Amino acid sequence: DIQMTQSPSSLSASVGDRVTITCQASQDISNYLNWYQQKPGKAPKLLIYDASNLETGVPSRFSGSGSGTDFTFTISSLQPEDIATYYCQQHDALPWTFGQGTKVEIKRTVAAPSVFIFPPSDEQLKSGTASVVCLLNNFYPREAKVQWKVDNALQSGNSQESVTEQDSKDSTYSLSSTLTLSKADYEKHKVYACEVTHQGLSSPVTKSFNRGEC
Amino acid sequence: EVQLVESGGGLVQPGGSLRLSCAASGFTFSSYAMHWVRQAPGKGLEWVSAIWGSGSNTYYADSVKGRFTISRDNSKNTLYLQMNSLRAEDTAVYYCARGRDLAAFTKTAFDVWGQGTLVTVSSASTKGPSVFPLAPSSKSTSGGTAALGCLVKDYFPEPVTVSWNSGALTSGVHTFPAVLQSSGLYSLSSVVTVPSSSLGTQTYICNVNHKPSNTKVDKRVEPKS
Amino acid sequence: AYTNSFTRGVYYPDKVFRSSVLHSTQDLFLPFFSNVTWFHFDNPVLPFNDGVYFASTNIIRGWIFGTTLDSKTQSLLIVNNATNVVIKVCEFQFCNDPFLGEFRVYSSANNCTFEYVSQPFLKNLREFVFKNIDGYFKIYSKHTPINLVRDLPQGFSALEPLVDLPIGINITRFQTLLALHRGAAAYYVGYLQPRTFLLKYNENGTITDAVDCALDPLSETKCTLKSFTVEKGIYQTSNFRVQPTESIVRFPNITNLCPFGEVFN
Amino acid sequence: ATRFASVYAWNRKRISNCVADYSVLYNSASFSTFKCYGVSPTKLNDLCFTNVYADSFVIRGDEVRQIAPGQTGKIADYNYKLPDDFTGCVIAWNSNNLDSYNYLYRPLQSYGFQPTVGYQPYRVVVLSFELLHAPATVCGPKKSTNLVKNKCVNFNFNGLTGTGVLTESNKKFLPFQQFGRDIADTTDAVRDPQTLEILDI
Ligand SMILES: *[C@@H]1O[C@H](CO)[C@@H](O[C@@H]2O[C@H](CO)[C@@H](O)[C@H](O)[C@H]2NC(C)=O)[C@H](O)[C@H]1NC(C)=O
């Protein structure tokens, strides 16, 4: 088959910046390569076909280039609706393979997150489940470290996280971390706390809670 | 206007069979080449199959060679995809795409790309959701903003919609993507950012709607102690 | 309204250099002192027939020439936009009320059969000549200072050729394009006939005078003698012959009739 | 062309108002076949045409012979069809390095391109000449020669031919005139092309 080592895997640029995404090839595929723009929950949309020809109905700020085994690809002016994941697909020999994909996001100023923890509700307890959620809201960059501490013991393997995609209004992300434990084990421990390390915080900020409002 | 309305997706146990449909309207279906492309949840695009008008010039991806069969129709102009001997790796959202491989050597690409149909290969059965509130700390003095939300647990399948106070309170509503748990059932949490001083005075009611089960739940949140 | 073209409308008939000589040539010229239609703003579609003389005094931005227009037939379009004049022979669909100013009068450029791009030239009088000869569309023009707006200038100026397009379209009607902003401007239109002119080439090779051999007996005498000065005397210049008014056919009348009634009845 | 059009959509580019030099393409050895009907390939530099249309498409060796007037077959009957009467020239070359399932042909069948002559893909361009629909505008190339002064020479200036001595002149030709004539309708001087100067004859 034909392999594409599309690099970088992710890159950061600001509004109006010029974006280049490289897409290699295997054996002189000439200009039988296509480009696709995909938004979360949306079907892929053509961006550049035959490595140079723009599709109809697409704004002129989008452009592609390259031929043979190297494809340059050039964005001129970033627009806030242009946030998406871009894929290069070889289309010569029985088109099968896609690219790994590169996530293009808007560069911004580092912002410290607001950290908070949710104790389990009483309505959730009668169902037999206890969930401890820590919320990471409006932070940048996406890099963040979450340290769960129960009874001052670092936790691992018992928590789940979830990250929201790039927002349409401010291009900032939100993150939710969920810790799950049983009601019987809930009564057997006292301290529940989540610690978040982030670039916008000089030192990590720890938020703690004691069961039963102690 | 080209329109590729997809249907026929749903829930299948591993090793079962399912027939997909991709209707076409607004263009000459019989004079174009039709394709199938799928994308695994959170993964990249992977081609599936292709039928180039003839009932003999069918081509499949290496990962689905032998197992998947593609077919089309004249008259009403629709597209089919026979899927056999499914495994856990076949769970993906399936798209039917276009193709003018016949004349055009320019629009070699997939001009439209239908909206896609979801196929889940799993033995789990349909189950309605359980909703739990996310209570805050009452003695929170970290800032003037308090975070509140509702946790929708153990629903199957997607999707869900969230509203608040029948539309009278819409400021700061933020809905998170669903996640899969080790229990085999999906989970989702929807939260809202609000001023802290309105927790004990204004009534906060979160509304959760699930179209496949027509379930609507309203829950009020009050600070503890 | 009409005006007298005086002595305007002379162009180089053959693009061959001559000097200090009086040359007699017959081609489509603007008759001297002929009536020319004056337009002021409205711009209807005008017949093209065998050629048009156009004059103006930057309101005028282009011309439309054709047979049926409305994208049913090929139509010549000349527009002077952004210092680059564009000429097309596409099947443009013309408006009910063409108006330019982006642009609208030059929309729906499809099915193009000829396209050409040139460097455009335009209190100043701009004279143009448009003729179609054996498939060659010839454009002539000249820019000159003008110190009056009542009628044509009293001066003399020959128009040099500028463009020759081998388009080959049968053109029968034309219309002008004015720079409409939402300030009317005046223009003059004359029509050519196959009349013979005597053109005077100076020592530099520029046409400085000319006489229309059908304007008056004196000019006819000037033409026959191939000179602008005629000595005292009697000259024979043409031949008067009254032309017939109608044709009459006379044959013997009712003779014997063939018995068609004896076969059909 | 970086990419040629398909036979199911062969390309038709209209060429007019230009000089078409066929000597470089004719001498070029990269073409597999170059068959001209009606006129010999070496006189196209003198002859002129009103318009030329270039039909570009990819076919296969099993049908590469089918591009000719009055031919039959799936391609000749349902795909690119040559007219019954006079056409221009057919040019073809093997493109196995580039085109040997993206390419299909005309109910629809695909070419079994296996890069391992009779089945190989060939790129075909048909030049159709229209010599009567309009005034002619596409002429072949004409080579210039050097001009020799102060000697009796046989000159040809833009179609005006003759014999005489060409010398320098001080006759101010206007920018739009090419040759001047004396009294009695005979040439006195001419303006040379390529260098724009006034030569007395
Ligand atoms: C026609 O083309 C020739 C060759 O390109 C032009 O000759 C050149 O003109 C430039 C400008 O005067 C000189 O600097 C070069 O040295 C000339 N080259 C030669 C070989 O003479 C010629 O001027 C062109 N004529 C035109 C455009 O009317």
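Chain D is numbered as in Swiss-Prot; shown residues: 344-443, 449-454, 491-500, 503-587, in order.
We read in the header that electron microscopy, 3.2 Å was used to get this structure.
Here the Cβ of each residue, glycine as well, is placed from N, Cα and C on the backbone.
D:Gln493 (mutagenesis position) falls within a strand segment according to DSSP. The note that Swiss-Prot attaches to the published mutagenesis D:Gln493 to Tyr is: Reduced host ACE2-binding affinity in vitro.
According to Swiss-Prot, the natural variant D:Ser371 to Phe carries this note: In strain: Omicron/BA.2, Omicron/BA.2.12.1, Omicron/BA.2.75, Omicron/BA.4, Omicron/BA.5, Omicron/BQ.1.1, Omicron/XBB.1.5, Omicron/EG.5.1. When secondary structure is read from DSSP and collapsed to three states, D:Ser371 (variant position) falls in the coil class.
Quoted from Swiss-Prot, the note on natural variant D:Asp405 to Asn is: In strain: Omicron/BA.2, Omicron/BA.2.12.1, Omicron/BA.2.75, Omicron/BA.4, Omicron/BA.5, Omicron/BQ.1.1, Omicron/XBB.1.5, Omicron/EG.5.1; complete loss of interaction with host integrins. The local packing around D:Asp405 (variant position), expressed as other Cβ atoms within 10 Å of its Cβ over all shown chains, amounts to 15.
According to Swiss-Prot, the natural variant D:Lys417 to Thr carries this note: In strain: Gamma/P.1. For D:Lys417 (variant position), the Cβ neighbour count at a 10 Å cut-off comes to 13, with all displayed protein chains included.
Around the Cβ of D:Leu452 (variant position), the same chain contributes D:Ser349, D:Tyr351, D:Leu492, D:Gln493, D:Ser494, D:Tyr495, each under 8 angstroms and 6 or more positions distant in sequence. Classification of D:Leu452 (variant position) by DSSP places it within a strand. Swiss-Prot documents D:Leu452 to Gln as a naturally occurring variant and attaches the note In strain: Omicron/BA.2.12.1.
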> Here are the recorded positions: D:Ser371, D:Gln493. Which has the lowest count of other Cβ atoms within 10 Å?
Replying inline: D:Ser371
> Which of the recorded positions D:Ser371, D:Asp405, D:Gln493 have a Cβ lying under 8 Å from any Cβ of chain C?
Replying inline: none
>> For the C-alpha pair, I'd like the distance in angstrom between D:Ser371 (variant position) and D:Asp405 (variant position), rounded off.
In response: 24
> Can you list which of the recorded positions D:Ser371, D:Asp405, D:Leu452, D:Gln493 come closer than 8 Å to chain B, going by CB to CB distance?
Replying inline: D:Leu452, D:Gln493
> Do you know offhand how many angstrom separate D:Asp405 (variant position) and D:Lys417 (variant position) by C-alpha?
Replying inline: 11
